[PDB]
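Take a look at the structure set out below.
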Amino acid sequence: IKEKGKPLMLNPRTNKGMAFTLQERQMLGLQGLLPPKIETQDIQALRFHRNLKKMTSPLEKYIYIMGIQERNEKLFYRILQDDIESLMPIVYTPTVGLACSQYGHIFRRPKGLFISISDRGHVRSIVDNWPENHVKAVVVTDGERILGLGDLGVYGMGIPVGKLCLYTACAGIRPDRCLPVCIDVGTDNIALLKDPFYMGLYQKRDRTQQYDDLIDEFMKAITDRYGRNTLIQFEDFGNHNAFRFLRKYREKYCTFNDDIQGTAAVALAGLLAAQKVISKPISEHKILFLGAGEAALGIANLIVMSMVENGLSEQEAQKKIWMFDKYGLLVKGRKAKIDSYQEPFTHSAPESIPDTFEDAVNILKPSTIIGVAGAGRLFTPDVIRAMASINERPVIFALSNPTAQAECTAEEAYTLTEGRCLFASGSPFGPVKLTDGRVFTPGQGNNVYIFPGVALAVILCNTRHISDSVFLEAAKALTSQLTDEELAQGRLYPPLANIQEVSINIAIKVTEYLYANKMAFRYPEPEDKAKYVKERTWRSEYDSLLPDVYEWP
Amino acid sequence: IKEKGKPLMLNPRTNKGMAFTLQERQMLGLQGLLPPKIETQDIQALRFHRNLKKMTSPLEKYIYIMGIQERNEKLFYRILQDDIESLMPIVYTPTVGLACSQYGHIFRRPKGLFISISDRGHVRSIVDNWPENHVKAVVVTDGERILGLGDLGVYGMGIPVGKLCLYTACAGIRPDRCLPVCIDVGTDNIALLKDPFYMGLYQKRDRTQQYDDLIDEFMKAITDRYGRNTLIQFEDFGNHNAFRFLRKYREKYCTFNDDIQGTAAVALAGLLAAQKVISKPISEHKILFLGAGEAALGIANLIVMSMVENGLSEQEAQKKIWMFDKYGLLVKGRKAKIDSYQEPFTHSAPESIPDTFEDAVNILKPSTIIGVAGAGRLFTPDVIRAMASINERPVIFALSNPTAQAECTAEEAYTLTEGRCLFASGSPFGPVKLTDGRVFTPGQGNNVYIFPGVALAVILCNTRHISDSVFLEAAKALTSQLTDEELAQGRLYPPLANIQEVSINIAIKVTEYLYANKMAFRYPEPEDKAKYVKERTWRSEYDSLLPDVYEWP
Amino acid sequence: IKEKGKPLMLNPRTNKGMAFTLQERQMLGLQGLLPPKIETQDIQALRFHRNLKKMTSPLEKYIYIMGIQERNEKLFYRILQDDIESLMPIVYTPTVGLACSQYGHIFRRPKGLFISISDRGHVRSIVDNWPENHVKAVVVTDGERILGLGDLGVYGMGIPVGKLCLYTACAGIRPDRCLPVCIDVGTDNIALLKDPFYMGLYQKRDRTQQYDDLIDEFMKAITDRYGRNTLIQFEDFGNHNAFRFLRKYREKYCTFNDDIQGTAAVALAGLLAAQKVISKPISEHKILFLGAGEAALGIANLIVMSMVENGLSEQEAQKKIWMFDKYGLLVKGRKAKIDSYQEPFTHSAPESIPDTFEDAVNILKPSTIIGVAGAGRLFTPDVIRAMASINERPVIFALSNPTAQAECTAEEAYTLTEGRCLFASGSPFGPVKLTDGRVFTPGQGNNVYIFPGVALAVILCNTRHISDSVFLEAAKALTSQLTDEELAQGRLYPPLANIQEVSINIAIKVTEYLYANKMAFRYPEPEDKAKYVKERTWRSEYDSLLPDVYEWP
Ligand SMILES: NC(=O)c1ccc[n+]([C@@H]2O[C@H](COP(=O)([O-])OP(=O)(O)OC[C@H]3O[C@@H](n4cnc5c(N)ncnc54)[C@H](O)[C@@H]3O)[C@@H](O)[C@H]2O)c1
Ligand SMILES: NC(=O)c1ccc[n+]([C@@H]2O[C@H](COP(=O)([O-])OP(=O)(O)OC[C@H]3O[C@@H](n4cnc5c(N)ncnc54)[C@H](O)[C@@H]3O)[C@@H](O)[C@H]2O)c1
Ligand SMILES: NC(=O)c1ccc[n+]([C@@H]2O[C@H](COP(=O)([O-])OP(=O)(O)OC[C@H]3O[C@@H](n4cnc5c(N)ncnc54)[C@H](O)[C@@H]3O)[C@@H](O)[C@H]2O)c1
Ligand SMILES: NC(=O)c1ccc[n+]([C@@H]2O[C@H](COP(=O)([O-])OP(=O)(O)OC[C@H]3O[C@@H](n4cnc5c(N)ncnc54)[C@H](O)[C@@H]3O)[C@@H](O)[C@H]2O)c1
Ligand SMILES: NC(=O)c1ccc[n+]([C@@H]2O[C@H](COP(=O)([O-])OP(=O)(O)OC[C@H]3O[C@@H](n4cnc5c(N)ncnc54)[C@H](O)[C@@H]3O)[C@@H](O)[C@H]2O)c1
Ligand SMILES: NC(=O)c1ccc[n+]([C@@H]2O[C@H](COP(=O)([O-])OP(=O)(O)OC[C@H]3O[C@@H](n4cnc5c(N)ncnc54)[C@H](O)[C@@H]3O)[C@@H](O)[C@H]2O)c1
Ligand SMILES: O=C([O-])C(O)C(=O)[O-]
Ligand SMILES: O=C([O-])C(O)C(=O)[O-]
Ligand SMILES: O=C([O-])C(O)C(=O)[O-]
Ligand SMILES: [Mg+2]
Ligand SMILES: [Mg+2]
Ligand SMILES: [Mg+2]
């Protein structure tokens, strides 16, 4: 580092607090600016964990923990590192959604880069304003589809901020190499538009060509400063834009859309674990999605990709997938429009056309039900019992977020199906003890199990473009870590507590994969990928800031 | 110092070059950015002296020495400290004059603060731009009367730059507590106006109320940022303005005029010493100046002041002084105009009116002749032979600078009067050996003998305004240091080799005087003035940049 | 740019002098710190050229131009650009060697990075100390074979500084992306060892493994901070080490040796041109080198590379080349040893063994004579007259530097062979007018025609390793720019005045080549190489530093 004195205390990337040794203190000119006591990170964490236990509401705790990050980065990740399983719900879903829902009211210090449509033509001057000079990963949003909460405009910057947090907390990507970005083109949320605390532009969402230049000007400005192979992960964009931007840049830049492909990998991994227990014939497999958007279409494809790879032709596989959106079942010739991506899963209409999802479930008789509408409890007990009746061991995936927008709860799933089902939820749900003593621990089908390890590998391997197979592999690497004993208690995914090692494990297998497919451009090719990855992960342990002083002979 | 790395080297105020000890190098991040050798200031000064010897021209030497000032401040002053008497003619008169004459051609790096009439109304933003926060001394010019060279416009910034050099070199005034300023309101110098290299406004001198308001705004802006008692020394302004500004601000700010008052002190000191060898009766004294501007009136003033303190009434004192300017003898009722300041020295015309200065010397028959017209060799051999005939020991002062503007040379003074005369010149002149073997070492009547010492006192004493009697006392304190032996060799002033110690001794005498007259506001009053002063002179030895590291009990 | 105020003027990479516009002065906090005048780069260079035309000696000039670089970088390259042909001899051979010869005496401000054997184990800390964080090209030396001046220790940093100047002055490589490095491991020059001004370690050259460790620690340190394909150009190392390191790193890093491969490329281009005038049958070709080190071996091998490319087998190619070193002709069975590299040109002794070069010339009767011993005038008139007698059109190359160590002069060559020869020198020589009115313009066989454009292409194409074919192509690309009429005046090389375009042209021909050979890794591959290259060349014109201020809708 190049600065000394107070500036080392103000910069959270360098600030250690009373953890600065007396040498550093005296040496860097901090002596007298800190109390005579010299703490350890151990104690600093203690003070936090003790102060946090006294808090009552999650948003109060979210404001607290996120405030460390703007104070002392290393202690902040040490805090997360100490108990990820418990800080997850606060720093990530569901509390992150409640946070964005009132970002402008709890705003203290700003985080991330902000790019509004009012800066069109100068997106590069802004980019150049970012303090970090070696960014490797960018997570971008326009806040049109923030979780299942809809259009939150600029109030949505809490999403990329919380995702990049997991980048470091789970895969150990360097914090100073990540960059959260929020593109402000207006908002259609009228409540926000009449809110004095709104942080974005007081205008409705611009949907013209002006919008497309902007993302273009952005993509180009970013790569022009940080490199052509900078990882750019699109997050929570509208359905229309997510797909068109993914198809627009996936081959131009190193980009991927978490909501489309990240979600695919995790659901496929969970579905894969489920087959481990059901061992049902690939032929008698039938899946019905609640929703036909980004996630549904992404999961659908990756699933067909696993089927193809397992025999079933692309066609015979797609015929195993049905989708039910806000207008009903996707069937050929329906009044409601079907897009390019849906075509493949739109079939000739069944005998009777379902009016309700419970109808679809009874007409189709699916073996798997995956909710991805973000519309609420659409998996009524009638739907669940329906499934429980149709399937000895039905697979129910309630993946919408946050919790309030989930299709159903761990509670209802297990209870209504009498502990026969295979439950998975996008948001956290506690274990479920049944009258008859049995206890089920539900897994969390969240992309957070994929995107950190998959971003690690892509960065470390200097990959140029992310192919969809990479996510097929990352799904296998994930489900390859589920133990028969973890499987034993209802978990379709490895314990969240072990997410850091799982991530790392995924990143390794994925790099191995990239190199093996001539997709990794880092030279030379490490002989031992495992060692290559672990040797490169960022640690939260304070680093010495003392000058290199040595004697001359 | 609060910086580290390359910046310490870029800043000449902190730069040591190869003198940065190895520890400083490693601790301040300079290791690798400097050659493996660790020199001593002593070696550094050798390199310089070794190099300067190879140089043929003074301007080439000036460009070189002034260049250390913009590279290594400590080394630069060390260099001057090494041999002030030989470096003076270069860094100062006469070489400075020649440097100013083409400042625009030899420009490398800018020095000082520049304020042009075009910045009117914003002078304070400019002042706030100065990097140094605790200025205590300012030397300012508008370049209208640069030495005897006339209006040189912004090319005259070399003057304030050199006066402040001799502030530190002679009196040990901190270099970062000094600020040379240039007020560019245009120039009347046709040549510079048609010169592509000129550094100021291409416009005739602004002599409207716009100018007076600029000076005012400057005086205010400066004191507003640094203090009401900040020392402002006016240098080389036009006759009219010099007086106008001095009367206007001498009681408002802590300011003085060097050309008027600094000159007066030195011509008095010299005149005092001369009287020691002559011991002529006060009644018989009769002085005649060649010139009647700033210096002549400033000296005529202090002379009269002495005479009054030694009997004579101010009225009869004045009557012993005569003046002869570009239009001839100042006499009551002459056609050319006399002003407020010259009226006391404009007398009823003599029996015959002198056409030339030689005529004056013969009609008037003065004991002392003080040249200060800045017009060249006006003290013709005849003027000289005339004086030696009129007086046994004539007193001849050729004070105009630079050397080419001087009224005569030592060589002419001594040889033409047969070593009888008592000479002093404004510019440097070497010893003169007469054919009869006698060797006379002329003294230099230059205000550099006065301003550095007076400035240090006024600063250290937190004095608010500088009265004329303070320059009277600085004259006594200067003459009181001339030894009989030095007097014996024709020196009317202490060797210039001892200018540093002469200056500090004058500093102490003036401080003693200030506190004695209730004009010093520094509390508490230092019991021992002498030590108080020497205790606070800036030294040229490299200081340590290492931090204050020490173990804890 | 992230800094305002004085720091912008101190940093030469940003400083514009009086070239800062009034808007920038006011906006960046420089108003008042610069004279009221606003100059253009055009007048700034005018002042320089005018000031320089007054200087008498080249070292005094070299000191003046190199100081501009430490004051205002863009103006420095502007003056260079203005007349490269005239400033070449000063900023480069022969004045650069003269400067090096007494680097410690003319030392003003440090340039480049220094790494001594005493920093072994902390080389990374030294590199981390370098202000620029995006270096792409490095020119490193140990001052062991500085030109034909031998061991100059650290006084040799002048060389890597000057080479990196031609990088920018000729191929428009960004100055801030270049890093000159000097490795001080001691020196054997006793004259330096007892020199009080010497800037390195007062110890004899360390030649143990500790030396190999250091070079290795540097190689890693460098790539660690700036990337695995950072260009590292070894310059003027000892014969043994030059080859040792080339063989050792050429495949691990992106490195090359200027003295070895550079010279090869430039001599082959000159030879090639000469073959255009001679048309001699490949069969009848016979080459004899004066010297058998870095340069000779490097040229020898590239010559062979070309003959084999045109029929001749490697074996019969080598048979055409003879070398005469300080011990005499390299023949099989001689007492003076022969290394691995010379083995190929160490033939069975001729009839009569030559004791002098003149003998070798008359024994062997070569068609081409290439002096590269740096031992002085060894191409005696007798040696020349002999060549003119043996060959109607003899090819004489006096490639040693500086001019004093050159084998012979242009005048000697042309005059003694009566304008029949084909001359090329490694140092500048004026045209030669023969008594019969004929005027010859000798070419300059200096690698300066090669290393810039080649470095540009390698940098631009992100090449990982530099093959020897690259230099073959660079030779063709260079000789392909010589014009009939240019040849017509005896030029075996394009005029030096066009050195910039030539470089760029060679740069493009090489990247086209790199790409065509799958040796460039910059993604994606530009369709039009020409535009791609001119697109990215650093320009000497001042860039605006004004922030991007724009109105919001
Ligand atoms: N768990 C994870 O890893 C993860 C990842 C990404 C998105 N999600 C969640 O998935 C939900 C939807 O996101 P998306 O990207 O698929 O959105 P989208 O807007 O692209 O698609 C939503 C789909 O659900 C349909 N729908 C809406 N209301 C419906 C209703 N009442 N009945 C039936 N269908 C209805 C819509 O027609 C649409 O096809 C969000 O709540 C989001 O939080 C979860
Ligand atoms: N001050 C600076 O600008 C600076 C300082 C140190 C290193 N660097 C860069 O780092 C590279 C040196 O290679 P290396 O050993 O660091 O990695 P590497 O070459 O093994 O890995 C390849 C890429 O992965 C990135 N990377 C490695 N670990 C990362 C992590 N934990 N989180 C996010 N990104 C990570 C690297 O930046 C690199 O571009 C050089 O290309 C250099 O430009 C820059
Ligand atoms: N970083 C800073 O801003 C800084 C640092 C050290 C001291 N100071 C100032 O210095 C004063 C401390 O008292 P002191 O004992 O040094 O002085 P002092 O009280 O004995 O002297 C009186 C005045 O003369 C000035 N002075 C002393 N030596 C000087 C010199 N060699 N050249 C030019 N001016 C000189 C002082 O600034 C002071 O204003 C305080 O007023 C303080 O504000 C400021
Ligand atoms: N040695 C020192 O310490 C010192 C200090 C200040 C000024 N000076 C020198 O004194 C000279 C004048 O400065 P000033 O401030 O008195 O200037 P000024 O402009 O105030 O006055 C100059 C006077 O000289 C007169 N004059 C000009 N030419 C004359 C001539 N040819 N014959 C007779 N009289 C003539 C003018 O009429 C005018 O009255 C300058 O050359 C200056 O360098 C020396
Ligand atoms: N502040 C910074 O750290 C910063 C700022 C701007 C650009 N960059 C870097 O520059 C690259 C952007 O692409 P580009 O259009 O500059 O080049 P490019 O991608 O077309 O060229 C490929 C390589 O050539 C280098 N290069 C280009 N011109 C050069 C020149 N004139 N002299 C020396 N090297 C030159 C680049 O550094 C790059 O690594 C990115 O890799 C980015 O990391 C870094
Ligand atoms: N013009 C260019 O572009 C260019 C480039 C690189 C080197 N050079 C010059 O080439 C010269 C040598 O460089 P190098 O790297 O080849 O050196 P080197 O030390 O590797 O080889 C020098 C050779 O000259 C021989 N030699 C020495 N004295 C001799 C003598 N008196 N008679 C016959 N042979 C003698 C040595 O035996 C040795 O074989 C230097 O003067 C250098 O300036 C020129
Ligand atoms: O961000 C997320 O956690 C997920 O992609 C979602 O939208 O639910
Ligand atoms: O500047 C001086 O040294 C003096 O006041 C003069 O004007 O000659
Ligand atoms: O560096 C040079 O100028 C050249 O390679 C030489 O050694 O003569
Ligand atoms: Mg999301
Ligand atoms: Mg003056
Ligand atoms: Mg060389």
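Residue numbering for chain A follows Swiss-Prot; the residues present correspond to positions 21-573, in that order.
Method of determination (from the header): X-ray crystallography, 2.6 Å.
The backbone N, Cα and C atoms fix where each Cβ goes, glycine too.
All protein chains included, A:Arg91 (mutagenesis position) registers 15 other Cβ atoms within 10 Å of its own Cβ. Annotation comment: Swiss-Prot describes A:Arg67, A:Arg91 as fumarate binding site.
What Swiss-Prot lists as (S)-malate binding site is A:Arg165, A:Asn421, A:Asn466, and the listing cites experimental evidence. The secondary structure of A:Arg165 ((S)-malate binding site), as reduced to three states from DSSP, is coil rather than helix or strand.
According to Swiss-Prot, the NAD(+) binding site annotation covers A:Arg165, A:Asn259, A:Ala312, A:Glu314, A:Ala315. In the three-state DSSP classification, A:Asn259 (NAD(+) binding site) falls within a helix. The Cβ of A:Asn259 (NAD(+) binding site) has A:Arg165, A:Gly313, A:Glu314 as same-chain neighbours under 8 Å, each 6 or more residues away in sequence.
As annotated by Swiss-Prot, divalent metal cation binding site applies to A:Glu255, A:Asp256, A:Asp279, with the evidence given as experimental evidence. Of all Cβ atoms in the protein chains displayed, 24 besides its own lie within 10 Å of the Cβ of A:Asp279 (divalent metal cation binding site).
Secondary structure from DSSP puts A:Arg67 (mutagenesis position) in a helix. Swiss-Prot lists A:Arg67 to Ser among its mutagenesis entries, and the accompanying note reads: Abolishes activation by fumarate.
In the three-state DSSP assignment, the secondary structure recorded for A:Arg91 (mutagenesis position) is coil. What Swiss-Prot says about the mutagenesis result for A:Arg91 to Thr is this: Abolishes activation by fumarate.
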In angstrom units, rounded to an integer, how far apart are the Cα atoms of A:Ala315 (NAD(+) binding site) and A:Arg67 (mutagenesis position)? 41
Please report the number of other Cβ atoms within 10 Å of the Cβ of A:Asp256 (divalent metal cation binding site). 27
The rounded CA-CA distance in Å from A:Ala312 (NAD(+) binding site) to A:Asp279 (divalent metal cation binding site) is 13
Between A:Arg67, A:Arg165, which of the recorded positions has its C-beta surrounded by the fewest other C-beta atoms within 10 Å? A:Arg67
List, in sequence order, the same-chain residues at least six positions removed whose CB sits under 8 Å from that of A:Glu255 (divalent metal cation binding site)? A:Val159, A:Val160, A:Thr161, A:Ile179, A:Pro180, A:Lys183, A:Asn277, A:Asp278, A:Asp279
Neighbours of the NAD(+) site A:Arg165, A:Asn259, A:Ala312, A:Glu314, A:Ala315: Cβ within 8 Å of the Cβ centroid, same chain, sequence order. A:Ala262, A:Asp279, A:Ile280, A:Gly311, A:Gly313, A:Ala316, A:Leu317, A:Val392
Starting from the Cβ centroid of A:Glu255, A:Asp256, A:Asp279, which together make up the recorded divalent metal cation site, report each further residue of the same chain whose Cβ lies within 8 Å of that point, ordered by sequence. A:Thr161, A:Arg165, A:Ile166, A:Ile179, A:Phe254, A:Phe257, A:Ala262, A:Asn277, A:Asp278, A:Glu314
For ligand 1, pick out the recorded positions A:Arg67, A:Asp256, A:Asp279, A:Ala312 that have a CB under 6 angstroms away from one of its atoms. A:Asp279, A:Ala312
List only the single closest residue to A:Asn421 ((S)-malate binding site), chosen from the recorded positions A:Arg67, A:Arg91, A:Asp256 by CA-CA distance. A:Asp256
Most isolated by CB count within 10 A, of the binding-site residues A:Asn421, A:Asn466, is A:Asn421
Taking all protein chains shown into account, the Cβ-based neighbour count within 10 Å for A:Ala315 (NAD(+) binding site) is 29
A:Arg91 (mutagenesis position) to A:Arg67 (mutagenesis position), Cα to Cα, whole Å, comes out at 14
Between the C-alpha atoms of A:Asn466 ((S)-malate binding site) and A:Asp256 (divalent metal cation binding site), the distance in angstrom, to the nearest integer, is 14
Between the C-alpha atoms of A:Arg67 (mutagenesis position) and A:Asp256 (divalent metal cation binding site), the distance in angstrom, to the nearest integer, is 35
